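What follows is a short report on a single structure.
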Amino acid sequence: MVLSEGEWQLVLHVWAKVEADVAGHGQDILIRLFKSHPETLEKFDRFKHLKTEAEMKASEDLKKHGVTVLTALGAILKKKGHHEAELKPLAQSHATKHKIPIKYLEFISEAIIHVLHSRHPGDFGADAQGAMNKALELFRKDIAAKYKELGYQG
Ligand code: HEM
């Protein structure tokens, strides 16, 4: 809810490692999300027809959209919680157009933490993970607040 400057630096130190291969991370994150939570795939009319992990990895539009995800997320994270202006277009389209429940943001957050671990075994330790979780929690909480502002979600 408030992160220390140290936790923010951990988050941004890790994020520079994402920005080194945004496509790879975005792809992996989306695939982890769809594998571990197939219900989220159904929300993508563009991808719902991708079934094996092998198909997802070969979809360049899935990879493109991972880039879309992560660059939007990275913009937010670089604001270190001063992200109201960035969240509202995101909350607006995910509440009202995509109709994404906040719970699915929790799933993709777990997918992010997981993919960060498999792509950075020695870099993503307990501290950075604690920090990244706080930052994604703050993100989720502020998105949820923005949902209710738009009059949405339980
Ligand atoms: C870190 C969390 C997330 C970020 C930063 C993010 C960001 C974005 C962005 C930038 C777009 C493109 C513009 C827009 O439509 O708003 C998008 C589209 C979309 N998002 Fe997300 N999203 C996140 C989580 C999720 C989750 C978990 C789901 C569904 C389970 C979802 C469902 C969708 C859908 C269906 C679209 C339209 C996709 C398409 O055009 O094929 N989002 N998202």
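Here, residue 1 is simply the first one shown, and the rest follow in order.
Method reported for this entry: X-ray crystallography, 2.1 Å.
Just so it is clear, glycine is given a Cβ too, placed from its N, Cα and C backbone atoms.
Annotation source Swiss-Prot lists domain 'Globin' at 2-148, citing sequence analysis.
Residues annotated as nitrite binding site in Swiss-Prot, with similarity to another entry given as evidence: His65. In the three-state DSSP reading, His65 (nitrite binding site) counts as helix. Over all protein chains present, the Cβ of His65 (nitrite binding site) has 17 other Cβ atoms lying within 10 Å.
Residues or ranges marked as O2 binding site in Swiss-Prot (evidence: experimental evidence): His65.
Sequence-distant neighbours of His94 (heme b binding site) (same chain, six or more apart, CB under 8 Å from its CB) are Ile100, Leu105, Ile143, listed in sequence order. Among the features that Swiss-Prot reports, heme b binding site is placed at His94.
For the natural variant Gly122 to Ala, the note given by Swiss-Prot reads: In metmyoglobin. With a cut-off of 8 Å between CB atoms and residues at least 6 apart in sequence, the same chain places nothing near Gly122 (variant position). In the three-state DSSP scheme, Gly122 (variant position) falls into the coil class.
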Handout entry: Within the domain 'Globin' (2-148), residues counted as helix, strand or coil by DSSP
Key = 113 helix, 0 strand, 34 coil
